[PDB]
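**Student:** Please find one structure pasted underneath; my questions will follow.
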Amino acid sequence: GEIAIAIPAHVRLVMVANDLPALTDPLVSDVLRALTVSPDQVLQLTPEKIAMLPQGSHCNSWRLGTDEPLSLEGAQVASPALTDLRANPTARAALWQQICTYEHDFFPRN
Amino acid sequence: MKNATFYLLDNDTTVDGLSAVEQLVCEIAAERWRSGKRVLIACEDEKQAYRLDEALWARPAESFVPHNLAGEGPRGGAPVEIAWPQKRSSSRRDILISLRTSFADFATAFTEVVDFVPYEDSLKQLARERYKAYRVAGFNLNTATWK
């Protein structure tokens, strides 16, 4: 595996989805704020490309509408596609619940 | 300074089991959180708390407002915590949205408090009593309409 896609130094969240939404989307923006992640710290990538990341990558991620877990070390939050998340309140509460389970990865104590 | 704001409602329309006040609470809590504040919603009863805990995942529309009932959520509590009299809350909070019928002493610990003047005439006197109480407690008072 010669050529690979490297995660920028300032990126702290990899967002994966078939359809990459706009980081300024109302719902996406609130989820990023919930994760205490600024949009500038986000790397958006379609499911493909995850296979192009260097073996040994470590970054938290949030995937939408993609059941198969990423081959990327880190806290992995998963939710339905954005379309479905936006219309399912239950799905949103579940996403938060999932985020809380990983509080140590997103809301480190200090 | 302590600042208390009383939002004056112009209707008492109930939607999905939510009073006009509780509906406005969802809007206010979301806007304050989004502005970077840690919010405490002090409900008069446990049952009201569960009503808002559910309501906040549906409204405001197209929003994701991270919240939990007082004793749940992440350490230090969720950004938006919903409590009731029989349940101690998380510290380190910037704004209090109180649904208490009478002046609550734990309100004095806050720099920012939001209270309401319901539409139904039968509740306006309680609201007036609360107003005077904030005045006595040293809060800077002001009324407003939400838009």
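Cβ coordinates come from backbone N, Cα and C, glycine included.
For the mutagenesis of B:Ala20 to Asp, Swiss-Prot gives this note: Cannot complement the AZT sensitivity of a knockout mutant. The structure shown keeps the original residue. While the structure shown retains the original residue, Swiss-Prot records the mutagenesis experiment B:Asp45 to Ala with this note: Cannot complement the AZT sensitivity of a knockout mutant. What Swiss-Prot says about the mutagenesis result for B:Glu54 to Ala is this: Cannot complement the AZT sensitivity of a knockout mutant. Per Swiss-Prot, mutagenesis B:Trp57 to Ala is noted as: Cannot complement the AZT sensitivity of a knockout mutant, interacts with SSB, decreased interaction with HolD, no interaction with YoaA. For B:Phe64 to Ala, Swiss-Prot lists a mutagenesis experiment annotated as follows: Cannot complement the AZT sensitivity of the knockout mutant, interacts with SSB, decreased interaction with HolD, no interaction with YoaA. Record note (Swiss-Prot), mutagenesis B:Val117 to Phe: Cannot fully complement the AZT sensitivity of the knockout mutant. The unchanged residue is displayed. Among the mutagenesis entries in Swiss-Prot is B:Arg128 to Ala, noted as: Cannot fully complement the AZT sensitivity of the knockout mutant. Among the mutagenesis experiments that Swiss-Prot reports, B:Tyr131 to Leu is described with the note: Cannot fully complement the AZT sensitivity of the knockout mutant.
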**Student:** When you put B:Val117 (mutagenesis position) at the centre and draw a 10 Å sphere around its Cα, which of the mutagenesis positions B:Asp45, B:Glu54, B:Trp57, B:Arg128, B:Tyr131 have their Cα inside it?
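**Tutor:** Among B:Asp45, B:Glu54, B:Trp57, B:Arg128, B:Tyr131, the ones whose Cα sits within 10 Å of that of B:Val117 (mutagenesis position) are B:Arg128, B:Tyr131.
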**Student:** Which of these mutagenesis positions is closest to B:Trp57 (mutagenesis position) if you go by CA atoms: B:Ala20, B:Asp45, B:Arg128, B:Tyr131?
**Tutor:** B:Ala20
**Student:** What subset of the mutagenesis positions B:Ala20, B:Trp57, B:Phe64, B:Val117, B:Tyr131 has a Cβ sitting under 8 Å from a Cβ of chain A?
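**Tutor:** The mutagenesis positions close to chain A are B:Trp57, B:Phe64.
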**Student:** Rank aside, I only need the closest one: which of the mutagenesis positions B:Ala20, B:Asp45, B:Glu54, B:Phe64 has its C-alpha nearest to that of B:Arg128 (mutagenesis position)?
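**Tutor:** That would be B:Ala20, the closest of B:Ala20, B:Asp45, B:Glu54, B:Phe64 to B:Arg128 (mutagenesis position).
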**Student:** Quick one: among the mutagenesis positions B:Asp45, B:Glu54, which has the most Cβ atoms sitting within 10 Å of its own Cβ?
**Tutor:** B:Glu54
**Student:** B:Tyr131 (mutagenesis position) to B:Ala20 (mutagenesis position): how many Å between their Cα atoms?
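**Tutor:** Counting only the Cα atoms, the answer is 20 Å.
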**Student:** What is the total of other Cβ atoms whose distance to the Cβ of B:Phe64 (mutagenesis position) is within 10 Å?
**Tutor:** 27
